[PDB]
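Notes follow once the structure below has been shown.
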Amino acid sequence: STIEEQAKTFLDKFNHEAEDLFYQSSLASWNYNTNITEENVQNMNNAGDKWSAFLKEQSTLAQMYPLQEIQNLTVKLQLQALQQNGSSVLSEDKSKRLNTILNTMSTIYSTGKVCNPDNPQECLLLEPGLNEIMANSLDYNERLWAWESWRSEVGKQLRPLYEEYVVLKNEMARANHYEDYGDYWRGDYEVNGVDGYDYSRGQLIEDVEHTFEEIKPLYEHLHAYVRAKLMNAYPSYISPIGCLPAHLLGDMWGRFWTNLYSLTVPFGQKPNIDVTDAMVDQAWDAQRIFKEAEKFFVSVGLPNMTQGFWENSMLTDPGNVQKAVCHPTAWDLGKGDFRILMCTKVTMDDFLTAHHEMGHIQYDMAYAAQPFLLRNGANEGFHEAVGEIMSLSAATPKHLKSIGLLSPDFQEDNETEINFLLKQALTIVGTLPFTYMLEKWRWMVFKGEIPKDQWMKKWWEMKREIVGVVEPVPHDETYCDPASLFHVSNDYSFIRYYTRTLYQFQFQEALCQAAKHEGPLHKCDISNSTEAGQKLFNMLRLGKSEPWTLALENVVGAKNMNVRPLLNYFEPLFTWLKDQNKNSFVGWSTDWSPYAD
Amino acid sequence: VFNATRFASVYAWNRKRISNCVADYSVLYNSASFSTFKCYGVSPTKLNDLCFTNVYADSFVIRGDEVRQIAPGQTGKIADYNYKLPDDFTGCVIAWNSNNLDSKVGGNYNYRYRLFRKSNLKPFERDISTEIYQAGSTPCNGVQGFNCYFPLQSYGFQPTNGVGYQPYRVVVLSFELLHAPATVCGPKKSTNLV
C-alpha cells in the first residue's frame, strides 16, 4: 500500500530488464573494439541507443516515486540515479545540439594534427604522432613548434565550441536544482541520509584546497630539483626563482613528468630494477603474465579468476586484418562475464599494468552480488585507486625477488630506493598540482567567477602559482588550453585523478598495518599476507551502496581525505631532496616570465 | 529424464510420476555427470535398499546462484515465487551445467520465470497464471502501465555469461511413502549358484 512497496517493486524489475540491455550494449562495444567491422560499428550504435533510451523510459516512471516517503537508505540510492532525467530537462534544441558539440569537439581532437614546420608535406596527428615526439624531444624549438601551433588551430577553433559546451551544460544543472555545472561533478561525493557521515557538495572545494597546502612543501622541493638539472641547458629562460617552461614538462600537457626521469636520475652509477631483461631470459608470454598475477590476489584471500576470464582475454593484436585498441582497459559487462582488452608485450610496465588492469576486474567481483544500480565504486576515484595499490606492491623489490624476476643478491639500499621514489614521485607528485590546477579552473569558469575574456588570463596566472609553469608565448582569450585535453574535450571527470592519489596511499598505509610490516612504506609488500585482504574485501563488495565516507572508515579509519600517508611514503625522498636543494632556492615566484625581462 | 532435449520453465516445470519399476541410483552417482548432488532426510547409499510407492521427478532450469534456494524451508525469488521444498521433503537434488546446450549465441528467452506474486507459493504448487501483477491499488486490467507489470521474465542465456549465472538443469525427485503398496525398489544381486 505504501510507496515503499511500490518503489522496491519498480527497483526489482528494473535490475533484470536493465541487466539484459546493459550486457548487450557493453558486449557490442567489445566486438567493436576487438574487431573493426561494419557490423560491429552498427551494433554498438543500435545496442548503445537501445540502452540509452532504456534509462530515458525508466526515468519517466522513476520521478513518480518521491524519496520523502522512502525510509530505506538502499532504496533511495537506487532511485537517486534514476530520478535524474539527464538531457531530458534540456530544451529540444539544447538537448540535440549538446550531442553535436560533444561529437564535434571529440572529432577535432582525434582528427587534429600539426604539420611539421620544416616539412610542410608531412603532417602528424597528435596521438600517437604528437604525443610520442614530445616525449623524447629535447629541442627547445622542436617542442615549441608542436606545442604552440597545436592550440592555434585547436584551442582557438575550439573556443566557440567550448563556449556552447559551457552554456549548454549549465542549463542541465539548473534544471536539476544544482548551483551550477561545476557542482554537478561534485555530486558523486555527495553523502546524505546518514547522521554524522553527511558530506556536502561544497565541502569538496575546501578539502581539495586544504589538502593541497600540505603538498606544497613536497612539490616545491621536487620542482626545485627538476629545475636544477635542466638549468644548465637554458639559463636565460630558466630562472633560479622562476618557473620551468610549459613545453619542457616532457609531454604535450605536462601531466606526467615520468619522461624526465632519464635526465633526473640522482645516481647514474648504480643499476636500476628492470624485469624486461629478466623476463626475456625466463621466456614468458602474455599467457603466463596474467597467470602470475592471479596467484597474487589468492595470497591476500581474494578469489581467483573464472575460467571464462582467462579464455576470452585478448593478448595481442592479430595484424591490421583484425585490429583492436591497445589502450589498457578493464571491461565489465555483466552476468559474471569479465574481460580485458590490451596489447601485451614484454616490458616492466606491462607486468605492473597487468596487476592494475586485473585490479579493476578483481574489484568488480566483490560487489558483483549487488543490484545493477548498486554496482559501482563509492566514487570516481576508487576505480583506479584500488588498481594502483596492487601495482605498487609489485614494484617493490621484495615482490619481484619472490617470483624470481630480480636476482636474490641484488643490493637494496638508499641509493637504490631513492632513485625509485623519484620515478614514482614524478608520476604522482607531478599529476597532483596539474590536477588541482585544471580541475579548479573549470569550477571557476562554470561557476561564472571568470569572465569569458579572462579565461586565458586566469589560466596562466593560476598556473605559475599552482604548478609554477609559465608560457613561453603569451596567449589571448581566443586560445583554450583545456579544449585540447582528452578529458576536457570528452566530458569526463578530471577531479577523479586528484583524489586517487590520496585514496591509494591511505589504503597502502592501512593495509600494511594489518600485515604487520615494518620499515619504510615503499618497502611494504602485501603478498603472502592474508590478513590485509580480508579487511579490504569488506569495502570491495560494498561499492556505492553505502556512503564512501562510511566505507572509508572501515579501511583506513578516516572520515575524509588526509595527506598524512602522502608525506610518509614520500618521506625518505623529502629528506634527501631537502639537502640537495640547500644550494638552490626552494619554491618559485609568479612575477617571472620568459618574455618579460 | 535428464537426457530430454528441452525442459520446462521454472514456472512451467513438468511433474513426472514414476512407479512400478526398479530403480538403480548407483549409475547416476558414479557417472560423474552431475555438477552437484545432495539429498535431504535420506542417504544416497540407502536408496537402493528402500522401496518407495511414488517417485516424482521434477524438471526445470534455473540460474546457478538460484540453485542454493532449493531446499526444505528456503526463501528467495525462485523458492517462494517459483518452486519450494517442504520442510519434510525426503527427496534429492541434481543439477549440471547446461551452458553447452540451452545457452546459445544471441540469447535464449524460451526459459522464463515468475518475478512477482501476491504471496509465496505453497509446497508443491505450480501456478502458470499470466495475469498482470498489481503492485499498488491502481487498476491494471491487463494493460501494462504505472504500478502494473508482467510477472514472467526470461532468463538471459549466452555462452559468454559467467559460470555463476550459467543455466543449470535441475531434476528434483520427490520421495513420498503413502498408504498404497510399494513398487519401485533398488537393484538386485543374483549371485552364482552352487
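Shown for chain B, in order and in Swiss-Prot numbering: 341-534.
Method of determination (from the header): electron microscopy, 3.9 Å.
Any Cβ shown, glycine's included, is placed from N, Cα and C.
Quoted from Swiss-Prot, the note on natural variant B:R346 to T is: In strain: Omicron/BQ.1.1, Omicron/XBB.1.5, Omicron/EG.5.1. Taken residue by residue with DSSP, B:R346 (variant position) is part of neither helix nor strand, so it is coil.
One natural variant named in Swiss-Prot is B:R408 to S, and its note says In strain: Omicron/BA.2, Omicron/BA.2.12.1, Omicron/BA.2.75, Omicron/BA.4, Omicron/BA.5, Omicron/BQ.1.1, Omicron/XBB.1.5, Omicron/EG.5.1. A C-beta separation below 8 Å, combined with a sequence spacing of at least six in one chain, links B:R408 (variant position) to none of the other residues.
For B:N440 (variant position), the Cβ neighbour count at a 10 Å cut-off comes to 10, with all displayed protein chains included. Quoted from Swiss-Prot, the note attached to the natural variant B:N440 to K states: In strain: Omicron/BA.1, Omicron/BA.2, Omicron/BA.2.12.1, Omicron/BA.2.75, Omicron/BA.4, Omicron/BA.5, Omicron/BQ.1.1, Omicron/XBB.1.5, Omicron/EG.5.1.
Swiss-Prot documents B:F456 to L as a naturally occurring variant and attaches the note In strain: Omicron/EG.5.1. Every protein chain considered, the tally of other Cβ atoms within 10 Å of the Cβ of B:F456 (variant position) stands at 18. In three-state terms derived from DSSP, B:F456 (variant position) belongs to neither a helical nor a strand segment and is classed as coil.
Here Swiss-Prot notes a natural variant, B:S477 to N, with the remark: In strain: 20A.EU2, Iota/B.1.526, Omicron/BA.1, Omicron/BA.2, Omicron/BA.2.12.1, Omicron/BA.2.75, Omicron/BA.4, Omicron/BA.5, Omicron/BQ.1.1, Omicron/XBB.1.5, Omicron/EG.5.1. Counting only residues at least six positions away in the same chain, the Cβ atoms of B:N487 sit under 8 Å from the Cβ of B:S477 (variant position).
Sequence-distant contacts of B:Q493 (mutagenesis position), defined by Cβ-Cβ distance under 8 angstroms and a gap of at least six in the same chain, are B:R452, B:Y453, B:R454, B:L455. Listed in Swiss-Prot as a mutagenesis experiment, B:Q493 to N is described as follows: Reduced host ACE2-binding affinity in vitro.
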Q.
Measuring Cα to Cα, how many Å separate B:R346 (variant position) from B:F456 (variant position)?
A. 25
Q. Which of the variant positions B:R346, B:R408, B:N440 have a Cβ lying under 8 Å from any Cβ of chain A?
A. none
Q) In which DSSP state, out of helix, strand and coil, do we find B:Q493 (mutagenesis position)? A) strand
